[PDB]
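> Next up is a structure, given as structure tokens.
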Amino acid sequence: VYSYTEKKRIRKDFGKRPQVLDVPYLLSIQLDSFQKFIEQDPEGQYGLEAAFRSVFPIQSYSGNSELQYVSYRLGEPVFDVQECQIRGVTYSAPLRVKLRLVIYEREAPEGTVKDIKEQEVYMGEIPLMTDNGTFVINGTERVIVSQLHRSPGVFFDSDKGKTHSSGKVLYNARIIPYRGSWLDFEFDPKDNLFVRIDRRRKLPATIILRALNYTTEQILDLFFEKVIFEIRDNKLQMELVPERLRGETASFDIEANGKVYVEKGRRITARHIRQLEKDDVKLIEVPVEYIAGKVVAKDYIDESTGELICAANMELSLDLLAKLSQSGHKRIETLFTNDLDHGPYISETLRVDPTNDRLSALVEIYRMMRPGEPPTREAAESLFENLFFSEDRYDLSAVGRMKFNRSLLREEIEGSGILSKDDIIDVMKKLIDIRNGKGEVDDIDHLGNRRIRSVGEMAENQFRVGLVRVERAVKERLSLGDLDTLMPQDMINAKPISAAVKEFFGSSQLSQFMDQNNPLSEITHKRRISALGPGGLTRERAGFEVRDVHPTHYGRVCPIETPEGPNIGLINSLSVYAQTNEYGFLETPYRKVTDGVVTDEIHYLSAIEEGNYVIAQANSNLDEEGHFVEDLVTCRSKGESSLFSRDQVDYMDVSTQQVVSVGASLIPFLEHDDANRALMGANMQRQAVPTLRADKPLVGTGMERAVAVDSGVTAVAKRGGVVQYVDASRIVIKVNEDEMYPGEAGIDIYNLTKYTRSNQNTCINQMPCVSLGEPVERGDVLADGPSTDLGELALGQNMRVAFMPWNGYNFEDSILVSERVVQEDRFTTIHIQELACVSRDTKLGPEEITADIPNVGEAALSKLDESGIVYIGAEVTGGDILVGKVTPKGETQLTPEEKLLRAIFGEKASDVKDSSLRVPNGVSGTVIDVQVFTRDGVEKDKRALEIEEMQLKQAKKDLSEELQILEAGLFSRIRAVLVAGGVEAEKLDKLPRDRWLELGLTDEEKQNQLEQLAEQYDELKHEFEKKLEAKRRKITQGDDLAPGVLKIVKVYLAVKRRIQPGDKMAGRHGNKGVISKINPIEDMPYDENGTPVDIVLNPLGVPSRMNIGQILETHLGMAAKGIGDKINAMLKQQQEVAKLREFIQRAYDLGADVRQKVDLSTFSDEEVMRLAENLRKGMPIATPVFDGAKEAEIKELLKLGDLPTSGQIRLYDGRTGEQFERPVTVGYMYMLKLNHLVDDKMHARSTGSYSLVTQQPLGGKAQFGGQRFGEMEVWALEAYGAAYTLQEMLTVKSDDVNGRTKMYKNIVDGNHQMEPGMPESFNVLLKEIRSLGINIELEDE
Amino acid sequence: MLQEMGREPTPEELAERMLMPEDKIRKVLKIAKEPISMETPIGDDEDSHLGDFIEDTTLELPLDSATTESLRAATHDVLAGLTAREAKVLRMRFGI
Amino acid sequence: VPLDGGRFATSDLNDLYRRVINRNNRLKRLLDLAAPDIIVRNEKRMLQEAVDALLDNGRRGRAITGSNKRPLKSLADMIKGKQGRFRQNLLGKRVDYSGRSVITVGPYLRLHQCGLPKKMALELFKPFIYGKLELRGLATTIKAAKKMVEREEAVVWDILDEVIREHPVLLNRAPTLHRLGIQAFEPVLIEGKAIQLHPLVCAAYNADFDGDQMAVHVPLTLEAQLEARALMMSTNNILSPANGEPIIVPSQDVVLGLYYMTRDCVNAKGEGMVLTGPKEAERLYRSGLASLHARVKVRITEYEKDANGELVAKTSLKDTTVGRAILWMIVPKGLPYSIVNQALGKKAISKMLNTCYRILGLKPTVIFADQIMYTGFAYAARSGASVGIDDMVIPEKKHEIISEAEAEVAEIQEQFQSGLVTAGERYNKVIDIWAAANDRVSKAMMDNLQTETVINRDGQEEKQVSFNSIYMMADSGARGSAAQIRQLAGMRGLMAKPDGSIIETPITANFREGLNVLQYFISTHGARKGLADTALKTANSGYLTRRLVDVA
Ligand SMILES: [Mg+2]
């Protein structure tokens, strides 16, 4: 049941829940995206196809010439990834596009038979993604983080007053396109409606309607409801719709001419409305007083005269009513202005609206958008059309269109990118509805409204930008010149497209150096989703609201992993099982519950879809492949958690882990930690530095196997077989015949990367863990990465801690460590760094790399080559010369005393400087390799060419295996065909392999096949020859360099870094500390048996910080090492196999109701012995998050190993021998060594280099700068009376030039006096102000 | 030439096409570049600018100033011990 | 200026000046040439615009952008901002003779000392060393002195040890909120690369030893040295200037040690012996013949300050414990015995120091503060106090309280559907119920925890305060509080939705029992809200204090 790397060491886990899904491939979010950008998709519009089909074909102005798109192709990259890194060049592929130019005929309307000229064009470089999800830009590993931005569409928000006595709720609506300008509607505090285009300035909202060729009557038609008054020669009568009367005090009596219904004074009830409704009342003879107050809809002209008696939208008057009666109009269509349930907002906006017709409205918009220009007809027309309705200037991507329609309760999902006028009017409709109280306001933080962009989509966008930039030049050139002579590749300039793409990849805010501290940081960097970046929210713009944890984050983003400080809540990490649907919204899996029975169908549900159902919890007690044990379950629905019956549940969570990210899922006892400390622990695991010897965690969670394998840092078997030869640098493996492909020989080579440098200057090294002759299957580990044990993630090392106060050496978070930890070389790290010496050619002459260097004794020149480069393997310390370089010095006129001195002693004083490269002060290491780059014209030194010779030897060595492994397959096919036309069993085998071609059988097809195979061997030879010549040419040819650079030398230096007081250490539960002292072994507290404790921590850090993970982990670690010691003692008694089998199996099946069943009987004796060997150091345990090992189980495990169940021991003092008065907690905890080393942080400065314009000392350890004495510190000295130290800090220490040199020369003489002056910074200020034409000057006295 | 060959042209091939000697082309390539602004933000965060990063070269070191003063004093002491006419001759000759 | 790579670096004023000159020259050319008027009007406007962009960019509406993308920075920009001359180069500037590194606790130090690494000290005090190498004749010239130092000969270390003696240095930790953030210490040379800081001054600095760093400055002149010694030395700053209370206040381990040493217990070794003063008490305890907690009768001589400052001596036979007798040997003479004769907490120790200050002076309090620290560390270590998981006891009747509250809320919710209860009524009632249940659980837990030890007093049973380690950390005021222990052993309580509303069902589990998925997700809301509050509150605090400092 177990793979071999598992039978090597099975890790016991305590999980009770049975898992349904497997953890998916972790990096998929990256890889999948990029594939869509390159995948050659015929109909599916993704990436390059979509961009080309968007722009091409490009129509010339006259319509006689056009450029046509055919297809594209990605060329083979010229340099491989390793070569790209060593040469500092981008890993990329050439993009080659087939274009077709078509020239029409003037005479015939569209005669396309004049010229069709088709050819390939080179159109820029495209960087490629390595199979691990990273790009190599300029020789460095970069990662592009996904971005989380607000999806296109419509959003109806409210800003409830936020400043008013009224406290009015103000409603606005925004339309956001994918590409285009913004359109915004809103209410004025006086219930008037306003429009903003691109957030410039308000206009009354009806101008948009007028610009759309709508007449005032038509506006009033589409928004409002009409009301009908009949006139009968004296009578004013209204057509009555009963429910229109709701919510109004009675004005008069309303009889339906038969019987009184509403008496004056009666409040109108629902019963009155119902009576009217059943009575079928239609017409009421209303008093003439009533219509005094209403508003007219249509334009009532006098039919006798044709003049406007009253136009639309005027309040009616009694005399106006009379004139309408006399004009012959029986019909009056007034307006339905019924208060709050309906609103008169459109009418009021019309009344404020100044513009009258379409053209004036366009003029208004035009002079709002482009103020100060005359508004001609055509200009306004073109501006409006291009503004909102033109294909190339506005786009609601299919995402935006779907979101739009679904916000408006439409049916269709697909639509045009441009806005139709129905869309605008519907948006206005819904905004008004919200104002009257029908609809609801959207929530902007909902993960149904926020969408993620991955690298494929941003790259595609930038490529489209570049293509559009090409469009201009192509289309103009298509028009002017003669169309006959030119070919398409002359029309296109490659430079702009590659400019856009390479600028995005190299300079964008989302392209970042990859974190190579260890595998976990790598994974968690490839998986972050960032809210910042182009087209996204920024720091200051971000309030408290966007930064919090929303109820829809459940199972989509981690709640407890996000940076502290300013970026909190803006950068956050994708959870474990989450993925994205085709539109780009996060979604998570669920188990479907059929009619009470929990099935195994997985459905992925999005954010908006999830809230509809009722979802159970992950830990609800299921029953024997059936329905729930409990009658009543705990569930969540519509964002609220509550209790439900069995019958009402629809879905169930997949596993307990699916809430948290990866980094948090690696913490052992998460469910006992306060969230503040779990956050810190998650952030701190990513900074661990990988030590010399990897060590598995005795207390894990089981996600380590997945992280280690998926991070891509190990070497994983590709198809499986048997190991044939293992080296420290190579593994070759014969393939099983089952998966051996029928053409080839079955040999796979894995080359291991050894001692290369990471971005953070740590060591990268792979070690083989398989042994010669062992059998392996597909997918199991052959080599260990930097910080991986036998297949598992192992960030740090696990130590004997005691929780007690020492003599104040662990005061506040400090840590006391034993000398054994230093002796054992635990926590020793290896750091690799670059050093570079560049020789240029100056105006006085070229510098040169030589060992003949002035003013240097032979002691220093001891370690240099003949050519002036260091020998490989020489041990150097601070100040030593690594490469000797001298520059041509000018003429130096010295003051008389040097003339006298040289005259006395006869010093020649040659004209050349000493600009050699030397080791930085403090650094001390070994030189592991040297690399030399020469310009094309310069001769090669001796050193460089012996390096080249060594490289040639290596290349010939390597290429021979590649040749032989291929002859072997070809000869396999020859022997598989020659025995089929006559079997010669031992004859061919015993005679030489080679001269089988000089043998021939009956003139059947066998002879023809034998011949045609013989003509394969001849070009396998040419394969070898051309490839060898390619390698010969690559390393002989001169490297291209920056202009003016003659040659470059790089030296790689390896430093072994040991632990010391000042370094920072931490555990997984958020507990930090700096090493405070290193005790001798005698002084450390010791056990009954004499084993001393390795680290001492402080009790006072648990109760207030309140993370109890530490203590439970310590007890469980003590138990695990206890079982390890039983195994070890049993092994030292030199054997007894049945007893090992028995004890190990009872230990494995200890747990209460664990799911892991390990049958040990099936193991053969050798595998049992090997397993015992690996468990000798302790039983590795696995307690998943929220499915933990609970306390009673820990106590049972402690009993099995013969340890105290309370977890505390009698402990003695190593220094006086007296027992400590109380039992103390002892056990094993997994500690980490973080990347904040005291070596990198110590710094001091007496005097050094000073800045240029200001004349103050520089800043930073690199420049040997001084610490800043900021404003606050000045206030501090002001608060004392310390005036003299202040005047020191301000004048003679930084700016006062004469002052500072004088005071140096004083304190050399033992004087200690000030003699201050005037800071240069003030003189600079004074000149700056004078340059403004303002005369500022010092008044004397 | 780039679109014809499908890659960037080496200066030798470019020199062949322009009918000019290699050194002339190299000289033009190095002359071409235009100066860089002192306010370019070199730090990822827009707090530190290239300008703060540049060192002043004109200044001498307090160490060398003290050394020069000591040298002058020592030379004066040694010269004073020499014969009067010899001392004044040496001063007169070297401009000490 | 020429950059090393052959490129050139320039300031923007060069560009702005160039275009002003260009427009001016072309205007002169135009006027000399008798052009039409629209052209000269154009030139005149462009000249005026160029001058405006020179003097203040962007105030004329549209800022002239450089070659890249960004606006050119002009003269007014060089003066104004947070990064103009005034705040960045005149009011505060970078400084010579200074260094920086990680801090670490040194408990053996005296209150006026700090540990300085050898390498930092060698670098900071460079010229002083050159001077005394020349004085003793060990080096003829300054260059010889350089070569002597760079090769680190032994005489260099002897000279350095002679230089730093009596020379104070200034230690700073940013942000410097108040005037106690800079203090002067006397250095002790150590090996290693971390600065060692005295434990008692951490409160003033607000420093904790988990990766912090501090900066070191060197005062040079005689006046600077003297006012570092007189105004700024750490032994001069024991009271705060905001309010009068002391700042040297013993803390976590010191308080735990003194609490454990002073507390008393029933019959344990050595009841009712009679002792000839504290020295016999120590001789008994360290020989294993008596316990720190024995209730014993000891003969004690106090001193008391007379009318005219004389110290009258008074001798008596007191009832105390072994621990208190041993502690009494530290206390300077002049204070009453009643100070030591009760189980000391944090408040008691701080009051002890304050009394010693206002009676005896400064020097006795400095020495006394040190000795308190030393004794507290020693006896805290000898106690061997630790933290296991069995130390967080849970009331035997928690589940009963929870079940009763659940059933009662169930009945109120059932009663709701009869229409007798509106939404507001039900919500308020349920919250009240859960609050009452929380209080009952918490009180039961404290009752079971605080005074739970039953001891035989040579016969029948007796009841005393407990020696549970978490309870010790609670009472002593060392680190814990009541709310934290409530979370560890009671219920975690009620939580609030993102903004205002308080969720209906509380969290019934505690950290010993472990939360489940949903409860953890609920707590994350408040966690992140508080954390973001602090992160974005620091800036407002800083801006306020800057305005206040500038006004007055
Ligand atoms: Mg801290």
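Residue numbering in chain C adheres to Swiss-Prot, whereby the residues present occupy positions 253-804 in order.
Header says: electron microscopy, 3.2 Å.
Placement of Cβ uses the backbone N, Cα and C atoms for every residue, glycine included.
For reference, Swiss-Prot lists these features for the protein:
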BINDING   C:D460, C:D462, C:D464  Mg(2+) binding site
MUTAGEN   C:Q504 to P  Resistant to antibiotics salinamide A and B
MUTAGEN   C:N690 to D  Resistant to antibiotics salinamide A and B
MUTAGEN   C:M697 to V  Resistant to antibiotics salinamide A and B
> Please report the Cα separation of C:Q504 (mutagenesis position) and C:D460 (Mg(2+) binding site) in Å, rounded to an integer.
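C:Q504 (mutagenesis position) and C:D460 (Mg(2+) binding site) have their Cα atoms 12 Å apart.
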> Considering only the mutagenesis positions C:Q504, C:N690, C:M697, which possess a Cβ situated under 6 angstroms from at least one atom of ligand 1?
none
> Taking Cα atoms as reference points, which of the recorded positions C:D460, C:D462, C:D464, C:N690 is nearest to C:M697 (mutagenesis position)?
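Smallest Cα separation from C:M697 (mutagenesis position) among C:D460, C:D462, C:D464, C:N690: C:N690.
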> Which of the recorded positions C:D460, C:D462, C:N690 have a Cβ less than 8 Å from any Cβ in chain A?
C:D460, C:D462
> How big is the gap, in Å, between the Cα of C:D462 (Mg(2+) binding site) and that of C:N690 (mutagenesis position), rounded to a whole number?
36
> I want to verify one value. Collapsing DSSP to three states, which class is C:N690 (mutagenesis position)?
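C:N690 (mutagenesis position) sits in a helix per DSSP.
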> Cα-Cα, whole number of Å: C:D464 (Mg(2+) binding site) versus C:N690 (mutagenesis position)?
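Pair distance, Cα basis, whole Å: 39 Å.
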> Can you give me the Cα-Cα distance between C:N690 (mutagenesis position) and C:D460 (Mg(2+) binding site) in Å, rounded to a whole number?
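Computed Cα spacing between C:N690 (mutagenesis position) and C:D460 (Mg(2+) binding site) is 34 Å.
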> Quick one: what's DSSP say for C:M697 (mutagenesis position), helix, strand or coil?
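The residue in question, C:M697 (mutagenesis position), is helix (DSSP, three-state).
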> Output the one of C:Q504, C:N690 that, of all these mutagenesis positions, has the highest number of other Cβ atoms within 10 Å of its Cβ.
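Answer returned by the neighbour count: C:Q504.
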> Please report the number of other Cβ atoms within 10 Å of the Cβ of C:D462 (Mg(2+) binding site).
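The Cβ of C:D462 (Mg(2+) binding site) has 16 Cβ neighbours within 10 Å.
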> Would you mind checking how many other C-beta atoms are within 10 angstroms of the C-beta on C:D464 (Mg(2+) binding site)?
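C:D464 (Mg(2+) binding site): 18 neighbouring Cβ atoms within 10 Å.
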> Look at the recorded positions C:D460, C:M697 and tell me which residue has the greatest number of other C-beta atoms within 10 angstroms of its C-beta.
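Answer by Cβ density within 10 Å: C:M697.
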